[PDB]
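A.B. asks: Dumping the structure here so I can ask a few things about it.
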Amino acid sequence: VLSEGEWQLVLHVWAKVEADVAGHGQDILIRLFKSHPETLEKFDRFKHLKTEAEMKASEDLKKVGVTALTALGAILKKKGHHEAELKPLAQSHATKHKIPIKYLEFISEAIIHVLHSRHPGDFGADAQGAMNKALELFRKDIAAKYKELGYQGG
Ligand code: HEM
């Protein structure tokens with residue numbers, strides 16, 4: 001649904017994330033819990049983490065960060081053809097955890113902020129717009145599987 005060139009911009013900056021998936025996951029997840037702390041309620045196990053340094057020292061949060069980015073990277077590498085990868089993820093997020101689409105929008109803002117905080121030279125306005133379009137595709141399709149399972153997304 002994006003252009004070939006737009007996916008090349010998405011996958012180019014994603015290459016920068018693969019050089020440090022753990023660090024990126026920590027910054028994204030911490031950025032998510034600082035900007036929208038209601039999302040932290042979806043993590044009973046991160047309740048005892050009061051400070052940003054505690055969060056950065058939680059191996060469990062680092063591991064949860066790598067699991068999500070690993071799945072996001074597998075989805076973006078399909079360049080839109082992600083039905084087989086996006087449906088199990090939707091199920092995990094609906095039936096198990098009830099993650100509203102609004103919360104996938106929050107982490108997307110966190111991703112954008114972090115990617116542009118670390119790699120502005122490889123994340124100008126064309127790259128941002130490309131990535132924003134990849135993430136919107138991912139959210140808009142997760143929400144269709146959500147409905148398909150009977151979960152509206154709120
Ligand atoms: C880019 C967006 C996201 C991706 C790619 C993603 C991906 C994943 C993946 C792959 C898993 C593990 C799947 C499994 O074993 O079944 C997972 C689990 C989970 N995700 Fe997400 N996720 C995203 C956003 C969110 C957000 C915003 C929240 C909550 C605020 C969330 C909460 C969870 C939770 C609670 C689990 C279960 C893990 C645990 O209890 O610690 N995810 N996610």
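Residue numbers in this text run from 1 along the chain shown.
So this one's X-ray crystallography, 2.4 Å, going by the header.
Just so it is clear, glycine is given a Cβ too, placed from its N, Cα and C backbone atoms.
Feature table excerpt (Swiss-Prot):
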BINDING   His93  heme b binding site
VARIANT   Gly121 to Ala (Swiss-Prot position 122)  In metmyoglobin
A.B. asks: Taking the recorded positions one at a time (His93, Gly121), which has its Cβ surrounded by the most other Cβ atoms within 10 Å?
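C.D. replies: Buried the deepest by this measure is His93.
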A.B. asks: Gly121 (variant position) to the residue listed as 'heme b binding site': how many Å between their Cα atoms?
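C.D. replies: With the alpha carbons as reference points, the distance is 34 Å.
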A.B. asks: Please report the three-state DSSP label of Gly121 (variant position).
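C.D. replies: DSSP assigns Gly121 (variant position) to helix.
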